[PDB]
Amino acid sequence: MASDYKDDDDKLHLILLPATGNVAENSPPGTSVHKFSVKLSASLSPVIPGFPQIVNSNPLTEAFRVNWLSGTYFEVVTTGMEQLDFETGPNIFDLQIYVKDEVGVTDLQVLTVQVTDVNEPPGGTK
Ligand SMILES: [Ca+2]
Ligand SMILES: [Ca+2]
Ligand SMILES: [Ca+2]
């Protein structure tokens, strides 16, 4: 009926199956965690600034954003409103990302973000 039908073949989909992310704790500011690509639409029309979209996240975590590098290439950037601390406890969170083109294409995916403990500098507060 529909499930048997290859619905994916006759529709546009993102390049690089989603989705994983991993950075060395919150040590690097504004450093991309992972990059994802989108298949070129037949229309190939340009998209407005702020490529769609972050719909949800697994709490408690605030330090991520979407960076549209160009055309159909983008990556998630770390260190936003607040920084992430390993000592807090949580090390992984899933981000529900919604993707929409100008033509009206749609796709929802989950992006896991991992936090890795980073060693403090040899010099610092005594
Ligand atoms: Ca740590
Ligand atoms: Ca630390
Ligand atoms: Ca450490």
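Residue numbering: from 1, along the chain as shown.
Note: Cβ is positioned from N, Cα and C throughout, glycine not excepted.
Quoted from Swiss-Prot for the published mutagenesis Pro18 to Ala (Swiss-Prot position 26): Complete loss of interaction with human rhinovirus C. What Swiss-Prot notes for the published mutagenesis of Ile92 to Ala (Swiss-Prot position 100) is this: Complete loss of interaction with human rhinovirus C. Among the sequence features in Swiss-Prot, the mutagenesis site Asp94 to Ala or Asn (Swiss-Prot position 102) is noted as follows: Complete loss of interaction with human rhinovirus C.
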Ask   = How many Å lie between the Cα of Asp94 (mutagenesis position) and the Cα of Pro18 (mutagenesis position)?
value = 11
Query = Looking at Cβ-Cβ distances, which residues of the chain lie under 8 angstroms from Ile92 (mutagenesis position) while being 6 or more apart from it?
reply = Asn58, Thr112, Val113, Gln114, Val115
Ask   = Looking at Cβ-Cβ distances, which residues of the chain lie under 8 angstroms from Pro18 (mutagenesis position) while being 6 or more apart from it?
value = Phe36, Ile97, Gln109, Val110, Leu111
